[PDB]
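S.K.: Here it is, the structure in full.
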Amino acid sequence: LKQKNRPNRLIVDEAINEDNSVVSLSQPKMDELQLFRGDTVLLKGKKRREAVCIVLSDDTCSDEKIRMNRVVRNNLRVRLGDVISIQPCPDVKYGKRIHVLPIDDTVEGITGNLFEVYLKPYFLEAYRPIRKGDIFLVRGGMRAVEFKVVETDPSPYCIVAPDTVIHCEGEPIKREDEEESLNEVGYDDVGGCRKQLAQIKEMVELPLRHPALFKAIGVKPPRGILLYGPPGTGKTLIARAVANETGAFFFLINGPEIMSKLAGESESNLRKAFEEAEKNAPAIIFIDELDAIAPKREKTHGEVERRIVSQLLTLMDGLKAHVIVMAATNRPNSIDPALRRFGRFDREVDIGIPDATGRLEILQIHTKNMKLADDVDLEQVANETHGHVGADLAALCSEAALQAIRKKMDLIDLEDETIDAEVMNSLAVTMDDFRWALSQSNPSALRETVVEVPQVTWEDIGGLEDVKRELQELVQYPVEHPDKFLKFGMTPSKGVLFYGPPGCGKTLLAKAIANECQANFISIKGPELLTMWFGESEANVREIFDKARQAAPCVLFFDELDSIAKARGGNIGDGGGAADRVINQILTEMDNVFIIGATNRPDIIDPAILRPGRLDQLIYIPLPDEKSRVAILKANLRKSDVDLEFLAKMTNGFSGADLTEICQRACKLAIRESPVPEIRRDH
Amino acid sequence: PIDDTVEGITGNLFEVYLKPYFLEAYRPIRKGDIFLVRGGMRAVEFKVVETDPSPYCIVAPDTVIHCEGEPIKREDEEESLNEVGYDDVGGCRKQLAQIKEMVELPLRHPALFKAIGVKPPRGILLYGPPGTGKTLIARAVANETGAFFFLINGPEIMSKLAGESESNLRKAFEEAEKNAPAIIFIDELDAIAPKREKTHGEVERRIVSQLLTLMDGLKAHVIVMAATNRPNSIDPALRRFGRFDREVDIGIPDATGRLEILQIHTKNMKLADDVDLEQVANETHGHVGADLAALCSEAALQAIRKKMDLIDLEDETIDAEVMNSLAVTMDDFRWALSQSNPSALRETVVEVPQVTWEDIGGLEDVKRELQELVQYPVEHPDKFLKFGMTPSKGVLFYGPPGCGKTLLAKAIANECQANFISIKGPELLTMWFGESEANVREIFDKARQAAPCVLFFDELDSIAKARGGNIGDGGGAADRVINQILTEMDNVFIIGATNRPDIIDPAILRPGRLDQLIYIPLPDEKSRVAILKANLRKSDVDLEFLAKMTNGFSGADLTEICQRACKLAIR
Amino acid sequence: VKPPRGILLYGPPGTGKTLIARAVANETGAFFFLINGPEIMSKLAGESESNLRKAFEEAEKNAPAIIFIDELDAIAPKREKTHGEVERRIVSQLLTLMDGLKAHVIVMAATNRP
Ligand SMILES: Nc1ncnc2c1ncn2[C@@H]1O[C@H](COP(=O)(O)OP(=O)(O)O)[C@@H](O)[C@H]1O
Ligand SMILES: Nc1ncnc2c1ncn2[C@@H]1O[C@H](COP(=O)(O)OP(=O)(O)O)[C@@H](O)[C@H]1O
Ligand SMILES: Nc1ncnc2c1ncn2[C@@H]1O[C@H](COP(=O)(O)OP(=O)(O)O)[C@@H](O)[C@H]1O
């Protein structure tokens, strides 16, 4: 077979290092290419373009791929996935002169000395290699300025050294059409989502980047991508990035916006919109608040309201260089079921709320243009914003900066004129400023504010009640080896009930098996579900089981199972009996596998229908702590000379895990007030 | 090559198509023949412009093959093979058999009706969930019968301005008649006719009525075919005889049905030898054609992304040879199966076998009371048509939990070739007030359609406990709905219920014409536990007689959990 | 950086929400433009939205400005209480006009509660 060309052709992948001068390869590639830790390289891409960078190693990069930030990627006129060639460039030398100008639409709004505020800091002893025609970004004064290299003395490339003179002759050049602003949405402006982006990326990869493929092929690419998640999750941002990032044409449609046109004038717009997206395909049509246009279920009513949906349905089926449609809503239920009908919005992606790491990520993205004082601890900020979503975090940053602007600059008073760069550049947001902004809180998101972390409680502990791994071996094959069940015909354990009195670590045991086995977790509660109105409660149960299957293998842990299903003799209502029957239909639903772990006081509490084989077939009892078990629970909750933990343990005979955790928490609070553990146990 | 079959590709077809197709097969060809060849994820049509030994000959290893670079244009009367056909439909069979004979005469022998005075079916209604192939079915019957086809889509009609919408319905019907024999397929019908309780609009109503009028206006015949998810959705008016008087329920495929469907959607692609479609078919229980097609499409795109994609030979003018070499692997289907979405309320396996406890040991011999009861009604339906005697209408099954009551009803259905429709009491009662009664009437109606059949209610006592425990406006309405459906009956369809005892069930259910018969079935002895252990451990020191002797008061599920746990511990 | 764009005022009637908004404007040399729900919602269909736009459009001409929508819920109640191929067409219109913002002009609205 005809083999491929030279080995120095790499795919352009994403960057790990946000610096404009570096690109990363893998060590084995650096060898095969004979390149070293800091070697300056010559990068060739499209439209006969080039760039000069510094090459570092990256153990997470693959031999074939090359990591490079959006600045270089643009200087080269390539998109992710594209291929460029790399060649060493040791002949490069120290620069003499350098002429650079700012791109007009990146300095509007400011006045001052950019050289001092931007160039000077940016280059300063970094020895950045630059090729003429390069466009680079510099962040500061709460914004980013774009600069083009108009000419370098040692032409066409050179290194900017402490001696290199830098001219900046006062006239801002106008941007050229094919020169995308870096101030545009990119995958690098999205944090938290990863798996979702991975999916969406591969979904649009071919149709939007390799259209001819479909002219020559007969297979059907996904046609509509539906985005689920609460407000401010970044659905719009995500869609806009994929478009930019893929050179795709973008066209935004907004429900409220469409739904405010006069009857008929509204549909004419939907059509005119679709019609235009096709003119410029490959293109992405993003319908914003979709449910603002298609709710039909039970909430639709209007010889226009209906006439519109239908119009959207028609327009959808009318599709098939491809153009993809992306819509956004808070959840399935909102949307007209018709929009799902295969050839329409046949693909779905649920953008949840970030995890701890996700927020840290998002925080960084929204503070990249501002000067943060050394006391700023974003990890802390990330750690305390549990149920926040990107829109929240962004607002948090915006407020902390405006607060900073009001104390500092503001009181000195140098506003309302034509804001000076140097001023905005010196000002720094302090941890104190983020503290002020955190002061008020508003998002009551129904979920924890911490990503997949650790656990620790009672692993190896003392004598009596040894480790019995019945629950471990049950979810061993299904959760860790999902492909085994695909090739086999045997049925694994569908659901595992957990009989035990209150505070027996039933909820802690299910959450520990999920985190340890890399399975996704989705905690349902019986008191929370029953508190909802008649039949929105059943809508929450179907939305919980559907979300667990999306991130399978998973573990849907029902907390107080008996409050939802007590059929036996205590059940008495048209809504209570409808909720237990909805849980029996969802349990029979199943068969990557997703197990369902319930918990209750005893077998008598739960309904007899829940036991019926295919649902909860397995069972596991778990009781009270002995003497030695109370020693283990006290050490866990007091981890963060006269203190005898063995003595306090011996006196706590019939204590449980929460009793010892309340004895250590009260003992530490009494120490802060002023022996401490004595005061708490005496109350 | 026929031009509209090679657009999109570039490359050497001869190598990619002709060469493989003929290669040592000695295919006989007559001049003017048009033949199809599949590959590179598509099918190319070729016409035989001339053969040396004219007008027919065999293509042998020596036969020279010219392919002079210009693609001829298709001729009107030369239907593309890339068209929907009965061969592009899988799963449905009995439904197609029905529809086929329904349109056979009117669409193929119109004059018959010019000379005759009998009325052919006028409207055919198609029931089934989305992606079942209703549209595909209708489009095929049309093509397959040379019939003229005209598609109408609800959403599409219902988006026109008021009045502009009806003008279209008429213009549509009016055109189907111009080209009759023709088939008019209304797609999402319920998008136009829901009237029941959900209709509301001096336009919404004005449309339905318009459809009704247009329907009655019918009578070379043109047939109307519509599609919806179920009766309930549609306006009852559409049923009124002379309109949609014929109905066909396209269920979800069975195991075999999926295997079939899978094949159809992978005929144009190169599958690696490791691809096991039977496996794929076996694990996609409640899927429907639209699902399976999506599954294939995704497995191929996934394959395209790893292979071709990374080598990178895209965005240009895709070369046949490339697309032709690429092969989807079982690994690719594995990736595509990775996510799942259809929560279809049904099993994912066609009429298969059973096996559990046939001939087994001493004690509790085989008593064929239930066998002889459903012997005459299920196997010999024509006997009851010519006779006046009444067979057993319903057979109750008293017994404690895990007594194989559900396994006994499912075994009598599969063995006697009867259709099965498993209703559950916990599943029906979980539904909202009165959609639960709509599910009970839809279950009994589906069993009569595929009669002889056996509607097996699972936990009968949860639906009907009248005696003294019943207390609700919805619970009493559900038990009365089950008594009206039981009295409904009289090919016969028996109804087999199951409960703990007579005290649990309602006294109204016993009343002769409903559940007249009864059959008690208890616990396993020593020898019975040996039979249940061997059945669940079928798939030298292991003494099955020793484990059986120690399990005194065990049941069938206790021995099946002892063998399943013993095998998991060995792993 | 982005400054707050819409300020919503909660409280029962006669709490001084309008007075508060009018003061902040005067007190800050800002241009003020009052919009009143009942007032907008009494115009003929279409004539009503034309006014919302004409209002927003004017506040921008004289920015920095403050647009105070008085009885807001008289225009945007949608939750479960919205019903009308005009009633809905208006809210949507307000939503559009809102997103259309971004010398800044701030929007202040008043209602009894979320
Ligand atoms: N994952 C995220 N990464 C970065 N910013 C985010 C993210 N999620 C939300 N944001 C921020 O919040 C804003 C959300 O706006 P948008 O995506 O249009 O949400 P919505 O349409 O629901 O109001 C974004 O403009 C962005 O500034
Ligand atoms: N029985 C079947 N055999 C082959 N393909 C099927 C079958 N059922 C569904 N499909 C596939 O799924 C698609 C279903 O489309 P269609 O029949 O128009 O369904 P619907 O109108 O409900 O969305 C078909 O185009 C076909 O590709
Ligand atoms: N906090 C307050 N301070 C001074 N006057 C107030 C205050 N609250 C209410 N008022 C008086 O009551 C009137 C309230 O009118 P307005 O603010 O327009 O309330 P609303 O629009 O709800 O009827 C004001 O005009 C003012 O005279």
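In chain A, numbers come from Swiss-Prot; the residues present are 17-336, 339-609, 616-664, 669-702, 727-735, in order.
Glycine is treated like the rest: Cβ placed from N, Cα and C.
In case it's useful when we look at the structure, here is the feature table from Swiss-Prot:
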BINDING   A:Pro247, A:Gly248, A:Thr249, A:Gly250, A:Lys251, A:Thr252, A:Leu253, A:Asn348, A:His384  ATP 1 binding site
BINDING   A:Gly521, A:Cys522, A:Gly523, A:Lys524, A:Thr525, A:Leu526  ATP 2 binding site
MUTAGEN   A:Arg144 to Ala  Loss of phospholipid-binding
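What's the neighbourhood like for each of these?
M.R.: Its own atom aside, the Cβ of A:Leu253 (ATP 1 binding site) has 18 Cβ atoms within 10 angstroms in the protein chains shown.
Mapped onto three states, the DSSP output places A:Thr525 (ATP 2 binding site) in helix. Around A:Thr525 (ATP 2 binding site), the same-chain residues at least 6 positions away in sequence with a Cβ under 8 Å from its Cβ are A:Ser541, A:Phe575, A:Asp577, A:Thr623.
Secondary structure at A:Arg144 (mutagenesis position), taken from DSSP and collapsed to helix, strand or coil, is strand.
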S.K.: If you take the centroid of the Cβ atoms of A:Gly521, A:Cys522, A:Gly523, A:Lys524, A:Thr525, A:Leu526, the listed ATP 2 site, which other residues of that chain have their Cβ within 8 Å of it?
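M.R.: Here the non-site neighbours turn out to be A:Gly518, A:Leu527, A:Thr623, A:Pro646, A:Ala685.
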S.K.: What same-chain residues, at least 6 away in sequence, bring their CB to under 8 Å of the CB of A:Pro247 (ATP 1 binding site)?
M.R.: A:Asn348, A:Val407, A:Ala409
S.K.: Select the most exposed residue of A:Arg144, A:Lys251, where exposure means the fewest other Cβ atoms within 10 Å, treating these as the recorded positions.
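M.R.: A:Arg144, out of the recorded positions A:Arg144, A:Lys251, has the fewest neighbouring Cβ atoms within 10 Å.
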S.K.: To the nearest whole angstrom, state the Cα distance for the pair A:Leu526 (ATP 2 binding site) and A:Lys251 (ATP 1 binding site).
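M.R.: Cα to Cα, A:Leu526 (ATP 2 binding site) and A:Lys251 (ATP 1 binding site) are separated by 33 Å.
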S.K.: Cα distance, A:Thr249 (ATP 1 binding site) to A:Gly521 (ATP 2 binding site), nearest Å?
M.R.: 35
S.K.: Among the binding-site residues listed here (A:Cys522, A:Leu526), identify the one with the smallest other-Cβ count within 10 Å.
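M.R.: Across A:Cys522, A:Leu526, these binding-site residues, the one with fewest Cβ atoms within 10 Å is A:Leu526.
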S.K.: Checking proximity to ligand 1 here: which recorded positions out of A:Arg144, A:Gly521, A:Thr525, A:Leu526 have their Cβ closer than 6 Å to it?
M.R.: none
S.K.: In Å, rounded, how far does the Cα of A:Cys522 (ATP 2 binding site) sit from the Cα of A:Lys251 (ATP 1 binding site)?
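M.R.: With distance taken Cα to Cα, A:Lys251 (ATP 1 binding site) is 41 Å from A:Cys522 (ATP 2 binding site).
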S.K.: Given a separation of at least six residues and a C-beta threshold under 8 Å, show me what packs close to A:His384 (ATP 1 binding site) in the same chain.
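M.R.: Residues satisfying the criterion: A:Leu411, A:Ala412, A:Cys415, A:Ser416.
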S.K.: Here's one to test understanding: among the recorded positions A:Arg144, A:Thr249, A:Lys251, A:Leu253, whose C-alpha is closest in space to the C-alpha of A:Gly523 (ATP 2 binding site)?
M.R.: A:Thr249
S.K.: Between A:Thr249 (ATP 1 binding site) and A:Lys524 (ATP 2 binding site), how far is it from one CA atom to the other, in Å?
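M.R.: Counting only the Cα atoms, the answer is 32 Å.
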S.K.: Secondary structure at A:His384 (ATP 1 binding site) (DSSP, helix/strand/coil)?
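M.R.: Note: A:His384 (ATP 1 binding site) is coil by DSSP, not helix or strand.
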S.K.: Measure from the Cβ of A:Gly523 (ATP 2 binding site) and count the other Cβ atoms within 10 Å, all protein chains considered.
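M.R.: Summing over all protein chains shown, A:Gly523 (ATP 2 binding site) has 19 other Cβ atoms within 10 Å.
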